[PDB]
Structure formats: C-alpha cells, structure tokens
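Take a look at the structure below.
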Amino acid sequence: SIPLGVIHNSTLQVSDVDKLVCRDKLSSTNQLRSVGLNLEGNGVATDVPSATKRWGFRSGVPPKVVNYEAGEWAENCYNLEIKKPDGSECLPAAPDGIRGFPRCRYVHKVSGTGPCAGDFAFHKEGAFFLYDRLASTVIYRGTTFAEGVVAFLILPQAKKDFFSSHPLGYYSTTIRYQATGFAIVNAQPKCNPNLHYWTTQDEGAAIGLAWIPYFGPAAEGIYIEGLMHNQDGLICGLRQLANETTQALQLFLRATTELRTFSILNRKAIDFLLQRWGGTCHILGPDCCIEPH
Amino acid sequence: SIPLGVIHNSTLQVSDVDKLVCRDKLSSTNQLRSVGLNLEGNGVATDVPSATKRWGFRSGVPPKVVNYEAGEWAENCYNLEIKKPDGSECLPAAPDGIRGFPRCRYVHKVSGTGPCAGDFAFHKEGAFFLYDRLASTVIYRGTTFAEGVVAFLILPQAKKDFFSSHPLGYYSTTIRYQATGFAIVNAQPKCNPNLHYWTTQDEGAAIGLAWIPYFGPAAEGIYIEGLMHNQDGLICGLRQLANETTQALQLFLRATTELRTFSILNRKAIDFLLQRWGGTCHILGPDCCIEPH
Amino acid sequence: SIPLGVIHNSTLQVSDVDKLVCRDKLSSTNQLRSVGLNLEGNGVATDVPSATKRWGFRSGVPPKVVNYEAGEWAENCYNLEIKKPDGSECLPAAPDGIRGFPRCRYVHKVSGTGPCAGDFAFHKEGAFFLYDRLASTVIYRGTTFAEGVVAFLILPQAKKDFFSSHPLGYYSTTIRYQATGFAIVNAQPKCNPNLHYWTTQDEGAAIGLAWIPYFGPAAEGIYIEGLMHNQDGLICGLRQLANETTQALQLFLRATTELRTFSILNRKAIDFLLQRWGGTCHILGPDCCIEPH
Amino acid sequence: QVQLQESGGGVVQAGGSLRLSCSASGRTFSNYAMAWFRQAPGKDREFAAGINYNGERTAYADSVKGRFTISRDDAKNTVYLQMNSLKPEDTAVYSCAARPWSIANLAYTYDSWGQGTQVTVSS
Amino acid sequence: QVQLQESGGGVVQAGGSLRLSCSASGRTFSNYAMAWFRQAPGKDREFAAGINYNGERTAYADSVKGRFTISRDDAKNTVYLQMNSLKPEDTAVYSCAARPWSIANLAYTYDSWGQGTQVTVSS
Amino acid sequence: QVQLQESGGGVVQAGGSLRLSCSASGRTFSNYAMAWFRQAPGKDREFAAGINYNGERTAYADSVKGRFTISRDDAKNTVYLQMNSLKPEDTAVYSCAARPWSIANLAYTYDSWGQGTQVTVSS
Ligand SMILES: *[C@@H]1O[C@H](CO)[C@@H](O[C@@H]2O[C@H](CO)[C@@H](O[C@@H]3O[C@H](CO[C@H]4O[C@H](CO[C@@H]5O[C@H](CO)[C@@H](O)[C@H](O)[C@@H]5O)[C@@H](O)[C@H](O)[C@@H]4O[C@H]4O[C@H](CO)[C@@H](O)[C@H](O)[C@@H]4O)[C@@H](O)[C@H](O[C@H]4O[C@H](CO)[C@@H](O)[C@H](O)[C@@H]4O)[C@@H]3O)[C@H](O)[C@H]2NC(C)=O)[C@H](O)[C@H]1NC(C)=O
Ligand SMILES: *[C@@H]1O[C@H](CO)[C@@H](O[C@@H]2O[C@H](CO)[C@@H](O[C@H]3O[C@H](CO[C@H]4O[C@H](CO[C@H]5O[C@H](CO)[C@@H](O)[C@H](O)[C@@H]5O)[C@@H](O[C@H]5O[C@H](CO)[C@@H](O)[C@H](O)[C@@H]5O)[C@H](O)[C@@H]4O)[C@@H](O)[C@H](O[C@H]4O[C@H](CO)[C@@H](O)[C@H](O)[C@@H]4O)[C@@H]3O)[C@H](O)[C@H]2NC(C)=O)[C@H](O)[C@H]1NC(C)=O
Ligand SMILES: *[C@@H]1O[C@H](CO)[C@@H](O[C@@H]2O[C@H](CO)[C@@H](O[C@@H]3O[C@H](CO[C@H]4O[C@H](CO)[C@@H](O)[C@H](O[C@H]5O[C@H](CO)[C@@H](O)[C@H](O)[C@@H]5O)[C@@H]4O)[C@@H](O)[C@H](O[C@H]4O[C@H](CO)[C@@H](O)[C@H](O)[C@@H]4O)[C@@H]3O)[C@H](O)[C@H]2NC(C)=O)[C@H](O)[C@H]1NC(C)=O
C-alpha cells in the first residue's frame, strides 16, 4: 500500500501497481529507485535546541531499518554522545553495516548528561534517521545522521540522465556543543527549488584495475554527485510525496519482522507482473493492456 | 518442492505451483500466506513429563529458522532454563530478532539440572519451535515457545476476509516446575474443529498519529484476533496438510545456507510466472492459458 | 550488468539477459545456478611462499560476501593464524554462518608473526576466497579456504544431468608451516579439462526418517559429488567465463550495502520477465518473439 | 475523532456560484486540518482544496486554482468552499475530510470523512 | 529397504467384488504403515486408503469411502484391500506403498513402492 | 589512458590479403594487452584476436582461426593483424582495444578503444 510516483516529461503523478500503468513503460528494475530527502528542505529549524525537542525516548518498540539508494546534500548533521547521570550509556552502539551520513556541510556534536527514560530514541514527528543509504527509526551512538524521509519512484524509461554525474569540493566543519538535562501540490512551509543529490556509483567506476578492492577507492570515494535545479514543480512535488508516504512505510515496517528490509521494490515489481499478466485475460479485455495492432 | 494448498469455496486442494493453477486465479502476493499450527490440536500429550521426552540434544547440525505470518492460540507453552551440573548453560541465548510466543494461556517454566550432550536441542519428531512469527528448529534460553508445524497456502481472491478481525480477553498464568536428570483426508488421532487464530494487522493499523513509533502500541499490541469454527473439514485438512508438508520444508532448510529465510513465497510466485509466461506459448494449448474471447 | 552464460548441446555462449533470450528456454528458477571455480585449475602456483604474495592488507574498505551453489574439488587449501609482533590478532573471527571449504586434498596451515598494516586481508589479483558456498573478499581467522572465482549460468531444461550424482570417503592431510615477516575461447596459461564438482541437492535425501534434523547427517554429509570429463571445450570455456565475470561482480558488490547477497539470480529472473512481457508486446514484432498457432 | 456533515449542494447553471459547508463535532476543531475531495462519475476520489489548523497555508489543485477559495471559522466549527465560475466538468460528489495537523494530498492519511454532497451544473 | 509385491488384479464386471494383496519382505513389518495408490489413465497418482502400524486408525478417500475396506495381517506380512460395488471409473493401476509409523496422503513422503497391478472393470 | 590509431583498411577482392596496424601512445606499451574487435553491419561487437603483454599467448576466435595472425612490436608501440584468405562475410568495422596485462573476450573489460577502420571485401 506504499504509494509510488511515476515521472513523465518532468511531471510527477502518484499511482500504484494496481492502477493500470500501460503507457507507463516499466521494462527493467533499473527504473525502480528510492530516494531519501532531507527534512531541513521543508523549512524546519535546524539549530540544536530546537532539533533536540523532536527526539524522545521510549521502551517496548523494536527498531527497524530500511534502505534508500539516492540522497541529498545536508547542510546540518548531528552526532550524539549523551550518557546517563551515573555514567552509563543511553544510546546503543551502531551495528556493523551502519555508517555515518555522507556529504554533511556541518556536523553538530552534542554530548552531555540527561535523563534517559526508554531503551531507544525515536522521532516524535514520525520521520527517519538517515545513515549512509540506510534509514533507521532510532539514534545510534556516535554516528552522524540527518533527519529525513524516504520516497519511492519509477524513473522514466531508459533516459539515463536522472541521477547522473553533474547534469546541471567536499569540506566538512565540526561544531561542538555541551548539553545538560537532555497532481501533487507542495503544501509545506517552504520547498527548496534545488536538489543537490548524491548517489552510489553506477556500477562501472574502474579503469586501471580499480575494481580490485585492494587497489580501490575508500568507503567515501564511491558516490557520484549531480545537481537538478532546472525544474521547480517536480522536486517540490517530490518533497511533498516523500512527506505523504511516511505513514504507509512506518506501518509496513511495524508489521514486518525483518531487521533490515531490502526487498520493497522487488515485491512491487512482482505485484505488477502478477497483476497485469495474472492469467486468463482477454484480447479485448482491459485487465491486460495488450495492443493487438 | 514444498506443497502448497489452494482454497476454493471452503475446500482445500493440494497442488504444486508448476501445474493445476490454471483455473486458480493468482493476482497479487497478498494471496500467498503461511500459517503455523500447533501440535496440541492434533491430540498429543502436553504435560511437562511427556513433552520433555520429545526434545533431544545433538551436536554437529547448524540451526535454521523460517518466518510464518499467521498463528494460532496455544493452550500450553514452555520456557526452559536448563543448566549443566557444573553450572554452565545448556541453551544458547536468543538472537536479537527472536521473541516469545504471542498468545499463550499457560506457560510451563522448566528449570533444573541435567546432562547436555550436544550443542543444540532439537525436536525428535521433526516439528518446529515457534517464536513470534519465526519458526526455529532449536530451543533458545528463556524464551516462550509453542511447538508446531508450518503450512504454505494460497487464498481466495480478496473477499476482504479469511483472517479478518473477529469473523466468528488475554490472560496467561505461570506454572513453575523443577526437574533433575533432564482433497486430503485428516488422519491424526484428533483434530480441533475450531481455529482461533491471531495475525499481524495488514499494514493499515492505526489512526490519529498512532502510526508514529513513538506514540504507537507496544510490541505485543499489534495483533488481531479471529475465529473460524463454522467449517470443520477445511481446518482439519489444513492441519493434515501442515503435518504432510513438514518433510520438504526441513529438507529445503538443510539444503540452504541462509540463517533466516523470508523468500519462499516470492520464489514460488517467480516460478509460477516463469512457468506460465516462459516463452512462445501457443494461442490454443494447455501450456499457455490465454484463450481467445 | 553481470554476464551470464547459456549452455546448449554442451556448448557455452555468453549473452546478457537482455539479448532476446526466448529461443533459449527458461521455464523455472531451477535453471539458474552459480559455480565456484577455483584458481588452481588455471595453472597458478600453489605453494605457500608464492601464494602468500597474492594477499595484502588494506584498511578502509568493508567486506562483502556472495553466495554460490556449486563448487569444485581443491587440491590445495589454506588456513591462516597470523599474529602481530606484540601478540595481537590480525584476522577477524569468522562470522557464525561461515564454515571451512569442503572437499580439500591438502590443507596448508600457516602460523607465525608478521606486520599487519590494515584491518582486513584482500586478494591483490581481485579474486575471491571461498568458504563453503559463501565467497568472500577477505580472509577470516582459522577457517579453511581456497581462492577462486564464481560465474553465473543458465542450465538446459532436462533431468538435471549437470551437477548429478557421479555421471563419470576422502582424506585431507596435515601440512604445518611457520613463517616470520609475513563462443568464449579459453586464454589462460592452462585449463584443467576435468571438472570434479561437489554440490548440495535440495530434497531427495531422506529415507526412513533421515529428514529429521536430530536423526540426520552432519554438516559434512550433505554434499553430492560428481565428475564431468567427456567434453573439454565447455570446461575451459566455463573457466574463462568465470575469470571474465569477476570485474562486474566486484563493482556490484562495491555498490551494494548488504552484508551478504543472496538475490542476484532472482533479480535476473525479474529483469527477464520485465523485459519480455513488460507491456504491449506485438505478435508480428520480433521483440515479443512468440509464434502464431 | 470528529463527525462531519456537509450541506449546500444543489443544481446550478454554468458560470454561476455555489458555497458549501462542513460542520464538525467535538471541541478540538482548531487542532484539525480540513480538506475537500471530489469524485467525478466513473472516476476516483481526488484532492480539491485544504487548510491548516490555523489558516495560514492553503493549498489548491491545479484544475481549481483561482476559482475556489477555502476558509474556516473556529468559533462555529465549520469550513467553507466558495465556488466561482463553475464549469460543466465540475459535476462530482464533494466530500469533507479532516486530519490532525497539516494539509495532505493522498486520501488514505485522513481520519474522519463525511458522507458527501452532490453538486451538478447544467450546460 | 522393504520389497512389496501386489497380486489379485484382473478384469471384473460392474458391481462385482475384487480383493488385492501386498506382501512385504523384512522382519519389521509391524513398524511400517501401508497405503494404496491408484493412477487413472492419463492422470496422476492419488491416495486411496491406508492403515497404521497397529491398525486402529484408517483413512479413506472421499471417492472410495464406504466401498473399500483395508486390513493388515502382521503374522503374514501382507495387507489387503477389499473392493465392493465397483464402478466403471475405478479402472486404474493400483500401487502399494510403505512408510514409517504414521499415515500420509502425499506420495512424496513414502519410502518403498511396488510395481502395481492392473484392475479393469467392464460396463 | 593510452590513445590508439588504426590504419590499413580498404577494399580487397575475395581471397586476397590485408594487414592492419594499431599504434599506441604513451610509454607503458609493454604493460598492456591488445585485441581486435569487429562489428558486422547490423550486428554487435565481437572478439577476433588477442595477445599478452609479452606475446606468449595468442587467442583467436573460431571463425578466424588459422587465417588471421596477430603480432606486436614493442619497439614501435604497434600491433598488426595479418589477414589471409578473406571471405565475403569478413566485411565489418575492425576496432583496436587495449587493456592491462591479460587477455579477455568480453568487450566491457577493456580500457582504451580506437575509432576503428572499415574493411570491405567484394565477391
Ligand atoms: C510532513 O509535513 C508535515 C507538515 O509540514 C509535518 O507536520 C508537522 O507535524 C508536527 C507533529 O504532528 C506538528 O507539530 C505539532 O504542532 C502542534 C501545534 O500546537 C502548537 O502550535 C504552535 C507550535 O509551537 C510550539 O511551541 C513550543 C513552545 O514555545 C516550541 O517548542 C515550538 O515552537 C512548538 O512548535 C504553538 O502556537 C503552540 O505551542 C501550539 O500548542 C498549543 O496550541 C495548539 C493549538 O492548535 C494545540 O494543538 C496544542 O495542543 C497546544 O495547546 C502541537 O500541538 C503538536 O504537539 C504538541 O502538543 C501536543 C499536545 O499536548 C503534545 O503531545 C506534543 O508533545 C507537543 O507539545 C506538535 O508540536 C507540526 O505543526 C506539523 N507541521 C505543520 C507546519 O503543520 C510532518 O511532520 C511531516 N512528516 C514527517 C514524517 O516528517
Ligand atoms: C505428523 O503426525 C504423525 C501422526 O500423528 C506423527 O507421527 C508420529 O511419529 C512419531 C515419530 O516417528 C511416532 O513416535 C514413535 O513411534 C513408535 C511408537 O511406539 C511406541 O509407543 C507405543 C505406545 O506406547 C507409548 O505411549 C505413549 C504414546 O502413546 C508414550 O508416551 C509412551 O512412552 C509409550 O512409548 C508402543 O509401541 C509398541 O508397539 C507397536 C505395535 O503396537 C510397535 O510397532 C512398536 O515398535 C512398539 O513396540 C511402545 O511403547 C513404543 O515406545 C516409537 O517406537 C518410536 O520411537 C522409537 O523411534 C524413535 C525414532 O527413531 C526414537 O526417537 C525413540 O527413542 C524410539 O527408538 C517413535 O518415537 C508416532 O507413533 C507417530 N504418531 C502416530 C500417531 O503414529 C508425526 O510425527 C507428525 N509430524 C510432525 C509432528 O512433523
Ligand atoms: C584472468 O586470467 C589472466 C591471465 O591468466 C590473469 O592475469 C594475471 O593478472 C595478474 C594481476 O594483474 C598479473 O600479475 C602481474 O604481472 C605483472 C607482470 O610481471 C611479470 O614480469 C615481471 C618483470 O617486470 C615479473 O617480476 C613478474 O613475476 C612475478 O611472478 C613470478 C612468478 O610468476 C615471480 O617469480 C616474480 O617474483 C613476480 O612476483 C611477471 O613475470 C606484474 O608487473 C604485476 O605486478 C604489479 O602488481 C603487483 C600487485 O598486483 C605489485 O607487485 C606491483 O604493483 C607490480 O607493479 C603483477 O604481478 C599476471 O601477470 C597475469 N597473468 C597473465 C598470464 O597474464 C588474471 O589475474 C585472471 N583473473 C583473475 C581474477 O585471477
């Protein structure tokens, strides 16, 4: 029941696999992509005192993790190292596969003592915490993150320019704090008319035996960057769509029992195939959109 | 090669995915369900002295788990805390994603000392141990489980039913012990003619900002309830089907190398799609079920 | 973008899934397999002093693991226990799912000190380390492995003559060392015409009551051996193809964020289904290569 | 939640004006956002207009932008939709919806729904 | 292990009676369950009847329920299938199967099989 | 890196002989392997011949085996492809490719490519 948007002629429309997508040419799984947009592009306050009020502690809810494949440059990122008054830690250590959010202009390091009622720290507004192509619902100790939400898209058929290398340099500054007592119309306070994205390498990024992991780039030299300022309606519609899809994603993550979910788009493709070519359809029947001539 | 049953007009028919699903309409993955049924509904003795004799210790076989999506209310559940004579533990600690059985009426806590030959405790009859939508083959330390078997199933089209909510109170007591020296035909000695099930709410769960994990229900308040006492043949057929399909599932688990398996039904759907639209199917033939007019 | 080969009348022809694969029958997922061919069949030196030179230490690249289904008998296997000069370990402990490579003739266990200048040990030539149906890019401490490469291919539709039981037990010796200061055409130095393979067989391994994990074979009795020597062009073709497919696989592993990858062939099947019957395929057009009557 | 009750529908000529209403029960009306949905015959439900919990930001669909104005009166627990320069393809069943905080476009995010009213315009 | 040997098949008129047999080798016959499978021409193998390792529970298919009776004699290592009121759709190849203590419907769970006997009933 | 420049293409009668060349820039020529690819009209690119970084392992396609010989001259940074007993189906665009020490069949493993030359044989 997770909504997904299709893009044609730089226009965004929200539909689903059950709604008949016949002109909407889905030929390969390369057209299925998920993007995670930062929450600061909607105009929310980003300074530490205001950002702290959006996170609270709870016990009795297991954490869940879902991935995303494309991100966005973040102006503000956070790094928590809080602890209990008696010296015990409040935040769990990050798992093996979790890494800090890449492409952060500033990193606010928050450290101090405060009450810790629950086992984990959640987002009071329902948003996610983004950890290097892995969105989680809880905060991990000592790992850089950025608040945001995740949206699912169907890219236009074999155009290859969406999420490319600079269609139309990285320096991070650390700021340290100490704390005590711790169709779619855009409808947000503000929408950013530019989308400076980053995405994982389009596979082939090796020439002189650079594909060997030994003679290879480090974990930070993988990403490919770009910029998509040309369109204004498309990206603000994308932001609003990412705002809306959170409820369904959160309920789905609540229902499932996987620790990390990697197979949402594959299930969507299976649903589409099982729906449109389910069986025993008709030449004149509109259930299977087949063109006789 | 795991058998799977098809329900039509409250009748159960067993047929593999590779054939006899022509007249059987498959339209989405929502029709693929896996159900875990307890053994106590088959008439087996359930007191502690008799249930203990069904579990033994072996060394040299790695453990595997499967997930199931719907369950059944259990009259008796167990919780082991065995120790070696010197003081060492016999049972491994439960992994992070494993939780106790959701719905139990009595929980028999068994604690004591005894010999522990192998590394893990298995079921001498081949059945599984069910831990909250995760069927394992070994006993974990200090987690409530109910022993049973798992069946794979295809449902009617939608009918907005069949594991809906109450088609037609929770209170579990603790009993503590202490031990030392530790169309198919139903064919079991007994089959329970009522199936009082529980299942996780299908995605759409809550309103009023109760989808936020911070404000949402706890880990044990996400289930729904039901009752299917109207039909007697269908559910005894389901029990027999599960008892039959335990052999293939165990063999498939032993073949695989995944620690946790979640992708059996998706593989079944892919196999069905590849069988029936594989290639060059005739316009008039048994292989290709598309028919004119 | 990972190449896959198609076998027809014991002739190997490499072709991607896009390339109009409809005359090549793909009916079920049982036709998709991956083979873990090892390097020692290509004529590389296997003694310890020369094999050590191919492994180096690198810090900053996370490890990745790939599942493979069928393997080959290895004449030489290795087992490292390297330590730092001050007594600290150099190699990480093997995760729980990792087991030693089966069917080894000799096992060269290497022990001693050396300078360890990185977090993990990689293969300088880009190959993999094989641990019992799980290829990895790093060396784990104390587990037997054999360096090799893995290739993906589509089997013919038959009684599964390929990878069967002896078409036409074993002893591994101890050799200890102490060290200080630690149509495709074949074009390799040498290719071994004979392929002595081992594989795991789903189902068909239960007589009496042997499918029960308690009354079952240990982790070393699962495998089913065979031998294939009648044709030698196909074998050297497979070896050369296995060498070629390493680049695309390493880049794909670099891009992904999953610790262990089990879903490459399923993704290929979904891609095939989406390419072929994706939408509005025409009877007369060669893209929808079907036949009239 | 809250209970909703639309009124003001009827038959109007092309180019005329019409105004709808939606009264909500409860005493927490100022904490809820209200939106109007319309469903053409043989079509799915679609977004028309909306408003926040305090006015401020109001959103309109592209088809109706500039012709429809939406307003709320917290003292009477009612919202209004002023309809001007009506056109023949505006015939639909207009529905009143409410949700907690913020206006949303997708229809599955709303908590309370009304039974809807019929608005038809003759050529 | 365990070898099976059917006998008693032949040609009978409609409404007649026929009795089959199945002798098993070995000396652990009392530990095995026995079942009968029939395969109609142009169809798959299907379950007909069965029995446990100690009699007691017996299961019959819906098609043959009430007409067929199954029994075993542990002192002779044989099982029997008494057929009464035969009908023209009972023409098939009847096969004998054996399996560890229990009773099952699916044919993949049985260990030992016999070659089967031919039963043809004429209208 | 490493630029390539083919030459020697043209039109030749059937059964004649032709020789191509491929000069590479840079000063690390001896560290690279060279291969020749041909693309028939309306067909994909395919492998023709190859050689190592030291000229001790040459591989040929089955179609051209025995008729084509490939050699390299490290002192001139050039490679050659001698063609004998040409046939009408050999008409294609022959391309020069370079890659690090080794020899490969698939075209996606090669680093540097030339623009190619046209070879047309007349019946
Ligand atoms: C997709 O995009 C959506 C739109 O952009 C996002 O929606 C936002 O959801 C937020 C969470 O639901 C929501 O925030 C809420 O705001 C409610 C409004 O009440 C207050 O309104 C202002 C707010 O100012 C606050 O003042 C504090 C003290 O000075 C400051 O710390 C800070 O400025 C605060 O924001 C103010 O006038 C009042 O404080 C007001 O609160 C009183 O009066 C209102 C009158 O309506 C009444 O509702 C309140 O009960 C109070 O009497 C607020 O109510 C929400 O919760 C507060 O109150 C509840 C009730 O007691 C309490 O339980 C909470 O802990 C909390 O204190 C909450 O703060 C925000 O407004 C939405 N955005 C907009 C612009 O509409 C989505 O989040 C996004 N999705 C995702 C997944 O990201
Ligand atoms: C699906 O449903 C199926 C049917 O419901 C289940 O089948 C069950 O399979 C198990 C496992 O194979 C079988 O268990 C045992 O079968 C042998 C039965 O003999 C034993 O029990 C007889 C009665 O006395 C017993 O009373 C109660 C139980 O009623 C028990 O607590 C007592 O302790 C006591 O044992 C009796 O039988 C003797 O006489 C028989 C003739 O009448 C003769 O054939 C037999 O040999 C005996 O001499 C004896 O008292 C006897 O103990 C039993 O022998 C098996 O045990 C041996 O083998 C095991 C496996 O090798 C081994 O672990 C054990 O130590 C022994 O060496 C075996 O455990 C069930 O009978 C069978 N059920 C039915 C109704 O037939 C499936 O399990 C289900 N599948 C699932 C759950 O996935
Ligand atoms: C697929 O199949 C192909 C073909 O078989 C495989 O190709 C092989 O690739 C590897 C790695 O790219 C090649 O290794 C390199 O070889 C070059 C050439 O060096 C030669 O000449 C040197 C003199 O200058 C000489 O020293 C070399 O000798 C080495 O080996 C001998 C024993 O054979 C040993 O006695 C010597 O002491 C040397 O160790 C050799 O004759 C070499 O220059 C390369 O070194 C560079 O890189 C290494 C790290 O990788 C490092 O030392 C420096 O960076 C150095 O500059 C490197 O060793 C090999 O030659 C190829 N084989 C052939 C026959 O072409 C390919 O690997 C297969 N794929 C997979 C995935 O396995």
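Residues 32-199, 212-225, 503-613, in that order, are what chain B shows, numbered as in Swiss-Prot.
Structure method, as recorded: electron microscopy, 3.1 Å.
In case you wondered, yes, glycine gets a Cβ from its N, Cα and C as well.
Here's what Swiss-Prot has on this protein:
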type	residues	note
MUTAGEN	B:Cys53 to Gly	Induces GP1 secretion. Complete loss of virus capability to enter into host cell
MUTAGEN	B:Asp55 to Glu or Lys	No effect on viral entry
MUTAGEN	B:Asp55 to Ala	80% loss of virus capability to enter into host cell
MUTAGEN	B:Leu63 to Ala	90% loss of virus capability to enter into host cell
MUTAGEN	B:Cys121 to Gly	Reduced levels of expression of GP1 and GP2. 50% loss of virus capability to enter into host cell
MUTAGEN	B:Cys135 to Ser	Almost complete loss of expression of GP1 and GP2. Complete loss of virus capability to enter into host cell
MUTAGEN	B:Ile170 to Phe	50% loss of virus capability to enter into host cell
MUTAGEN	B:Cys511 to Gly	Induces GP1 secretion. Complete loss of virus capability to enter into host cell
MUTAGEN	B:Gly528 to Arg	Reduced infectivity
MUTAGEN	B:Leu529 to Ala or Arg	Reduced infectivity
MUTAGEN	B:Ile532 to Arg	Almost complete loss of infectivity. No effect on transport of GP to the cell surface and incorporation onto virions
MUTAGEN	B:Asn563 to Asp	Reduced levels of expression of GP, GP1 and GP2. 20% loss of virus capability to enter into host cell
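Candidate mutagenesis positions: B:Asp55, B:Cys135, B:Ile170. Nearest to B:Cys511 (mutagenesis position) by Cα distance: B:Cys135.
Here the candidates are the mutagenesis positions B:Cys53, B:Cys121, B:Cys135, B:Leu529, and by Cα distance the one nearest B:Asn563 (mutagenesis position) turns out to be B:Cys135. Comparing local CB density within 10 A for the mutagenesis positions B:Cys121, B:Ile532, the maximum falls on B:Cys121. The subset of mutagenesis positions B:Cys135, B:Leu529, B:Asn563 lying near chain D, with Cβ atoms under 8 Å apart, consists of B:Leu529. Checked against ligand 2, the mutagenesis positions B:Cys121, B:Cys135, B:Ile170, B:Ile532, B:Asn563 give B:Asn563 in sequence order as having a Cβ less than 6 Å away from one of its atoms. Spanning 12 unmodelled residues, the distance from B:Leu199 to B:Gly212 taken between Cα atoms equals 15 Å. Gap of 277 unmodelled residues flanked by B:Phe225 and B:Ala503; Cα separation 42 Å.
Each of the mutagenesis positions B:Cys53, B:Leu63, B:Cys135, B:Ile170, B:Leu529 was scored by other CB atoms within 10 A of its CB, and the lowest score goes to B:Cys53. Put simply, B:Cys135 is the one of the mutagenesis positions B:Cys53, B:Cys121, B:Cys135, B:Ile170 whose Cα lies nearest to the Cα of B:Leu529 (mutagenesis position).
Considering only the mutagenesis positions B:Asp55, B:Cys511, B:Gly528, B:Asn563, the Cβ with the fewest other Cβ atoms within 10 Å is that of B:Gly528.
Of all the mutagenesis positions in the list B:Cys53, B:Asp55, B:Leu63, B:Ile170, B:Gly528, the shortest Cα-Cα distance to B:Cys121 (mutagenesis position) is found for B:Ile170.
Here the candidates are the mutagenesis positions B:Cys53, B:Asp55, B:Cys135, B:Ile170. The one whose C-alpha lies nearest to that of B:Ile532 (mutagenesis position) is B:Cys135. According to its DSSP assignment, B:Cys121 (mutagenesis position) is coil. Listed mutagenesis positions B:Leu63, B:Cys121, B:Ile170, B:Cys511, B:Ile532, B:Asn563 compared with chain A at a CB cut-off under 8 A give B:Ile532 as the close ones.
Nearest by CA distance to B:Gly528 (mutagenesis position), out of the mutagenesis positions B:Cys53, B:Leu63, B:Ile170, is B:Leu63.
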